[PDB]
Amino acid sequence: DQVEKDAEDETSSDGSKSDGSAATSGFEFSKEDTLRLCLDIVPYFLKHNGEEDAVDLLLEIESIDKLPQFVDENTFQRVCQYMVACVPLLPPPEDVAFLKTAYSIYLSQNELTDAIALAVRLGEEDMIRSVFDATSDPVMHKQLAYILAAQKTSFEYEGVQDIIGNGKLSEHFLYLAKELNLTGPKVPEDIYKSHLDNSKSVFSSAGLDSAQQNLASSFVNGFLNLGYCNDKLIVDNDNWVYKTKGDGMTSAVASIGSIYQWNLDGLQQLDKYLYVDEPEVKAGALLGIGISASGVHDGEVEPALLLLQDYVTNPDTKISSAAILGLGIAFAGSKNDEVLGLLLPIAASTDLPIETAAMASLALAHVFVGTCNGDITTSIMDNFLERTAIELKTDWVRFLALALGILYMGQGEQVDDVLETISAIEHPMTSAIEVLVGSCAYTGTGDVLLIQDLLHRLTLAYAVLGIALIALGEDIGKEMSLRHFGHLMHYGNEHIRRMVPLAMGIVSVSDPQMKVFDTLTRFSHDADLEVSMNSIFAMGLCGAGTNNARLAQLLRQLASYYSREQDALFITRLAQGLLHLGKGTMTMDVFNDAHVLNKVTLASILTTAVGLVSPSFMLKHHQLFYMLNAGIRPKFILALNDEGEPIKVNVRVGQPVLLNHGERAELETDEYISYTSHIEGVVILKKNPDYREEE
Amino acid sequence: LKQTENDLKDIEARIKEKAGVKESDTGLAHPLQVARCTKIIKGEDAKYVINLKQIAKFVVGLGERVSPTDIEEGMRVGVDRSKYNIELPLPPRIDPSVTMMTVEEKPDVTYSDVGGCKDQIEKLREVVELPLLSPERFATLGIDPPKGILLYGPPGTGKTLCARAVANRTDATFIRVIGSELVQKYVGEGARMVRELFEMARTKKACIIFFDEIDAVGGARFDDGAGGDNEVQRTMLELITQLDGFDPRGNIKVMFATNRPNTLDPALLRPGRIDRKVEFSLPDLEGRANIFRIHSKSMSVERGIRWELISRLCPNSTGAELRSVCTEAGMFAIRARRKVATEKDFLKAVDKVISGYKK
Amino acid sequence: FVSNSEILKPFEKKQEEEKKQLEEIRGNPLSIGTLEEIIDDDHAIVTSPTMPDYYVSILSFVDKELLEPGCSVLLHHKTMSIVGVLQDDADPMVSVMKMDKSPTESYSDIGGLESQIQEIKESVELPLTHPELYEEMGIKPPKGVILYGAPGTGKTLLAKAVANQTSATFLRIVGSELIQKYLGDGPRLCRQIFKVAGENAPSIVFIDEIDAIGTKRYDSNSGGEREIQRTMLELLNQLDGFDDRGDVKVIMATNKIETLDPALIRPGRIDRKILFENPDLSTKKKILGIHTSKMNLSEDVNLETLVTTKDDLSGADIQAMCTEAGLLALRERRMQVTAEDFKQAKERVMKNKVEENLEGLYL
């Protein structure tokens, strides 16, 4: 009762990692007379080996300060096994807050099971790095580094990368220079790019004659040659490049960026078109560099992408349109004060003919995602309510409210700037944002007020984002949520409509369900023809790379649209074009082996949802067709020995019969034994102490 | 649209409920499943007054009148179970039985589970394939093919795909009628369904009328032969008066399927209607081998296996037991974690059928 | 309450002058019936359970596509007109229908049956969880499952354990109730089983304790029935007509399959045959650990002591031994069963409480 009364008013969640504080400052939790109670049962159960009943006593009183007293010396393995089936769920409800004090005393041990529980649920930054704290072996940290590349989230920006990635000698850091390039898609995508040179197929590309037909073939030149390096059409014959002007020239050089994409250098290759004469021929240069830099953030051996900060703000119309879209993709996961400083006046004035700020809002959430920035939410807050300079259009103002949705993640107490934007202008999607800001404000979710606030909003479309995290972490709120999910799918906006099958398609590889695909019948026809335009594209994006199979129920949804008019041909072919994405062979994986989802990849999915205007109605520029190359993840599985070195090891092959470093494979199970945190795909195996083997 | 259809009860339905109910219910009384009249005096000519309910049955005398369009008042007019006098021209033939009828013209089925059944095809070659191809040959022979053809064998095997294989060579129309679905709450559904089969067989020459599960109908049953209602009792009339008397033997043919011959009416088993009795045997070593090689095209296997040794270890089996060998072959591959079924998987699938059944 | 007052409440406030009054036009005197034939003339045939067959008209509520023949609809008392459509659950579909959500039994509580757990998973749970194994092989997983043994052990625990991991509702259908000894009720109750589980495929069909439809004999007497011949033969068409990816399975239990119709069997539709196996040493150990967790054991009671002398009783019978050991503790008025109680319990359970005696001399 002393904690529950103080649990409603506080700046954080339950639990603390400080074992030397009496909790007498501010809100009082443990009184002074409870000092003897903490040590009361300590000498008893230790000598009697009564830890079975001793743990159950700490679960009743919920005292986190008693945990380090029982763990002192002798066997540390037996006390961890009693924390598996007991500590996480004693009662019908579930309290995971007891892991806060477990980080300090188990710092040198932790557990194989507890390490997974720390990476999920609350998901604190210090909890994800606890896997490197318990083990001092730099070899064991290697296998944990490859899963960190697909992890992103907490540790992304220069706080770890670009600093420790040059190698370090210490206890729980141990990040070598190999883990810098090899774990992330930097060197492996370059070796993968060289693999497509001998794997190339027949190319239909040509130079044709007129520039009108070159624009139609420019999209094919970048789509067919994606991943393959071709110097014949670039250096030799420029007829399909120089003859195009305006939006055609930007889309022409944009195909060059996809040709050189996933290479060690994506800048100096395009410097030929960087400065020629007009801003029209200079526009596609900055766009292709960012497309070619997709997959790498801080560079391989050098931070080469930091030199593009001066290319952001340009008074030219064509360059500024291709600079924000191209550089916003390459700068993802890396925070910069100079890049943000030049993006503040662009998004403030929202000047279409000069600054081209239409895509500047989505770039702010795509770049700084996963980082900690308090100046980006404050500067926009003043420009959101006042709307200074020439800012007029309200849709671009609403785009800022959706742009800040990703910005307050991991900001802690800085989420108050988002609350001021909700009370300023009322938006349909901002009503549920004010509730979910407490996830990163309290450094976790699942509290008492957090659950009650969700039941008040439901009994709108954005509230289901935090419910799914609590439903998986709480069985009580999961049953009442499943009944609410059915009635929420009917709403004016399609946000609640399109997100339900998206989350189902992610887990469709494990537990497929056709009940969601039946409700989509109403999703196809709503009011106007613009509803059916994004309906086929949404059903085709989640079904990219799969022919029927578990999508057979979804096939009946797209069967209602075959041939209607000339404009309907472009609408029905949206799903057909996505089936061939990745030269016809692609496997989309938005998650990892940690039983969580990658929010950096999901951030690019929401960016393309608001974007991609050129395939939809009201086509503006032809440079938006290349946005699909941003969310494409490199498909490979690296073969490693017990030491994690790039050497050929004979094991079960993946999805391509020879497994080596740089070979394309995905979705392969691993039944063998590893060091810690056993994962599929890229894995470092070991051998029992009896013998020495790499399998 | 939602609020538009709500107030139609006070405006449009007032006329609809008056003409569709009050006129039909007038005097304690357009698909018609029911008709009733109570104390109607009309001057022999358009008298009607027929109660379709089994209680208080009526008749119509004093001459004969034919009015297929409108008998008396229109509205409620029915026949249902008992046919009375001049009420014949307007039978209540409406029923959602379209799900029961299956009509396939020139089936494409050749050999799937029927591989090796050519022995039974030769039994159906003379009395079925020959008249449906060159019926003029029987003019010089002096005789004609018998009316019906009886099928016999294991239950649920050989009565489905084997009948469509003969229709391929003759390019005939295969119509399968399930006998268990002929029995419904409507009395006379079995007899009325057989009526429409001969009507469609007269328009198009060389058609095959197949009756599936005749044991559920037969020539007589408890509710008809031993009962007062007429459904199967009137079904036998359509197989005698129509087929034998009016319908020529060359163009129109009839075939049944049954587990036992004694389950039918001994009146039908007599010569003149049901003559040819086709017994379904089991495929031999060559027949069982051609079935496995066809199923191996849709199932991933090893290119170096042999389908002849697979069918050799397995004894004579039905059409289903042979398909079980291929389906179970993939189950043993799951234990070994293989994408294709090797030769050892088929050997274990045969032993699973031999040991698991022992029939 | 707060969100719905500012959102859903004002939606009906503007329509309060219409939606409130226009819904009262139907009235309080309304009835229910079953559809027969639907046409575009706004007239149909409705039948109430009292069989008042009438030819009525159709009011405008929903389009004719949403009116399905054979489903319960909302009717009127006097005019018997069709004012709308209702849910089909009012149809007397199956005589005994029970949907059990979240079954209690699982694979860990059934003992040493893991040899049969991986085998039953392939025919039921595997195509539900991972159909791609059968999809890459281009084959259809077996829909049916044949059970043997005794009830409570192999005919019960094995049925409720597979429904737990599949996260499907347990649907029990009595086998003896499938035959009403009436013409037309046999195929009717069989088609309604796949209808309730065939919409979203939420559950799995389970059938247990068949002493009746399994044996038709030769005649309606001597334990068999004539309606069994038509019911089993027509049920085969429902097995082949039903097609899915394995979200719905059919598990039937019978003592002997020799009396079954080889047509309804149709090998390749049912690839799963579960034979009763004798419990091993690990079976009793898993049953004891559940009850001995809440039951305090003395210092002379160990795991290898209780399994030393055993007849290989099933997982259920071992539970009866733990209850008898606790019954002797109530005689001495204590909550901790000592080792002296198990010695007298094993003699009473396997002899007095279960009469076997193991008749010898080659028998």
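Just so it is clear, chain C uses Swiss-Prot numbers, and the residues here are 75-437, in order.
Looking at the header, which is where the method is noted, we find electron microscopy, 7.5 Å.
Including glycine, each Cβ sits where the backbone N, Cα and C put it.
When secondary structure is read from DSSP and collapsed to three states, C:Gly223 (ATP binding site) falls in the coil class. For C:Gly223 (ATP binding site), the number of other Cβ atoms no farther than 10 Å from its own Cβ, over all displayed protein chains, is 18. Annotation source Swiss-Prot lists ATP binding site at C:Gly223, C:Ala224, C:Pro225, C:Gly226, C:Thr227, C:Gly228, C:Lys229, C:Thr230.
In Swiss-Prot, a published mutagenesis experiment is listed as C:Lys229 to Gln, annotated 73% loss of ATPase activity. Cβ neighbours of C:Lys229 (mutagenesis position) (same chain, under 8 Å, six or more residues apart in sequence): C:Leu221, C:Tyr222, C:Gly223, C:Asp282, C:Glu283, C:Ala327. Secondary structure at C:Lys229 (mutagenesis position), taken from DSSP and collapsed to helix, strand or coil, is coil.
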Densest Cβ neighbourhood among C:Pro225, C:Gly226, C:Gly228 (binding-site residues), 10 Å radius: C:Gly228
Spatial neighbours of C:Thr227 (ATP binding site) that are distant in sequence (at least 6 apart) but have CB under 8 A: C:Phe350, C:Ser388, C:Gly389, C:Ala390
C-beta crowding around C:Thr230 (ATP binding site), within 10 angstroms: 19
Remaining residues near the recorded ATP site, that is with C-beta within 8 Å of the centroid of the site residues C:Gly223, C:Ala224, C:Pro225, C:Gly226, C:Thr227, C:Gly228, C:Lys229, C:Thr230: C:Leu231, C:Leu232, C:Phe350, C:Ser388, C:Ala390
